[PDB]
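Peer 1: Before I ask anything, let me first share the structure, which is written out below as C-alpha cells.
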Amino acid sequence: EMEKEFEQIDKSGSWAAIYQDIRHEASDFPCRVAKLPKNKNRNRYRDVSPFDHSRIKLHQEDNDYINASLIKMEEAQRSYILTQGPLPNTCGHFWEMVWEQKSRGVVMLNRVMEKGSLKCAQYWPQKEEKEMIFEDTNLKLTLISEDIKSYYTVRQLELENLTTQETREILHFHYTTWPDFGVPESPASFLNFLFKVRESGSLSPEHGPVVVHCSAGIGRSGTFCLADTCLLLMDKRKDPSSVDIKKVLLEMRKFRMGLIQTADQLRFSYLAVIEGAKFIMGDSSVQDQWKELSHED
Ligand SMILES: O=C(O)COc1c(C(=O)O)sc(-c2ccc(O)cc2)c1Br
C-alpha cells in the first residue's frame, strides 16, 4: 500500500533519502545527438538533455533535433512527450513536433517569466487578431478562445500546416501557480487541473501523445506524468495497492532523465495519487470537492 508507505516515510522523516535512492538507481543512457555542437542552441539547459533512444525526431532532413522525449508507458498504455519549454529559435520545431506527432493537447506547467528569468518563449498567440506564423516549419497558429481561471487557463488554438492547408484544434492547458522546484498549493488544485486535461479527451489513445512541458521539462512535468500514470494504472486494475509509485517513476526515467526534481515533489506525487484514488475507486463526489477547494473562480 502506497498510503502505509507514505506515513512510514513521513514518520521516519526520510523523503530526502528515498528520493536520492531513486536518483542513484535511475537509468543512464547516452544523449549523443543532444550534445552535438550544432544543437547547442536548441537546448535551454546544458545539463538537461533527451536520451537518444527516446528522443523525438523532427521529420526533416536539415536537422531533426529537439529537446523532447517520448515517455512510453507500456503497461499503463499511455504516452506523453516531455519537452523543454521552447526557446526563441525552437518555437517552429515545437509546433512541428506537435503536428507530426498528432498531439491534441499541450500542458504548460510554468509561467513565461519566473524568478526574474524568462523560462520559456512566447510560443502561442495571446490575442485572436494576432496569429503567429512560424516561417521555418511553415505553420500558422491562431488563438481561437481562452477560458481564464484562478490559477490555470485553457486555450483553444488552431494549428494549420501551411504546406497542406490542413488545420487542427490544439487545446492548451496552462497551470500558472506551480512554483519552479516547488509543488501545487494542494492535491485538490492539482487533481482538478489534471482532470480538466483528462476530460478534454487530449489523453485519449486515438490522439498522439500529449505534450507536457515546464521549463526544463522534468521537474513539474515529471510530477504531472507520474501522478497521471499511477492513477491510470490502478484505474485499469481498480486496485490501488497494485501500484508502486517509485517503481513507476523509475520506469519513466528510462525515457528521460531527472523526472521529478526534489523530494517534496515526490512526496506531493504520493499525496495526489492517494487523493485521486478516491475518485478512481468510485467516489465521484471528490471531483466537485477538488473544484471547490481549488477556487478556480
Ligand atoms: O520544473 C521544475 O521543478 C524545475 O525546473 C528546472 C529549472 C527552472 O524551472 O528554473 S532549472 C532546472 C535544472 C536543474 C539541474 C540542472 O543541472 C539544470 C537545470 C530544472 Br529541473
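Numbering of chain A is taken from Swiss-Prot, so the residues present carry the numbers 2-298, in order.
Going by what the header records, the deposited coordinates were determined by X-ray crystallography, 2.5 Å.
Each Cβ is built from the backbone N, Cα and C atoms, and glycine gets one as well.
Below are the features I grabbed from Swiss-Prot:
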- 3-277: domain 'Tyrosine-protein phosphatase' (DOMAIN)
- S50 to A or D: No phosphorylation (MUTAGEN)
- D181 to A: Substrate-trapping mutant (MUTAGEN)
- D181, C215, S216, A217, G218, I219, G220, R221, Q262: substrate binding site (BINDING)
- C215 to S: Catalytically inactive mutant; abolishes sulfhydration (MUTAGEN)
- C215: active site, phosphocysteine intermediate (ACT_SITE)
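Can you tell me where each of these features sits in the structure?
Peer 2: Its own atom aside, the Cβ of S50 (mutagenesis position) has 22 Cβ atoms within 10 angstroms in the protein chains shown.
Note: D181 (mutagenesis position) has non-local neighbours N111, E115, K116, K120, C215, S216, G220, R221, i.e. same-chain residues 6+ apart with C-beta under 8 A of its own C-beta.
Under DSSP, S216 (substrate binding site) is assigned to coil, being neither helix nor strand in the three-state scheme.
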Peer 1: Run through the Cβ atoms and count how many others sit within 10 Å of the one on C215 (mutagenesis position).
Peer 2: 28
Peer 1: Have a look at the binding-site residues (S216, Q262) and report the one with the fewest Cβ neighbours inside 10 Å.
Peer 2: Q262
Peer 1: Rounded to a whole angstrom, what is the C-alpha distance between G218 (substrate binding site) and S50 (mutagenesis position)?
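Peer 2: A Cα-Cα distance of 10 Å.
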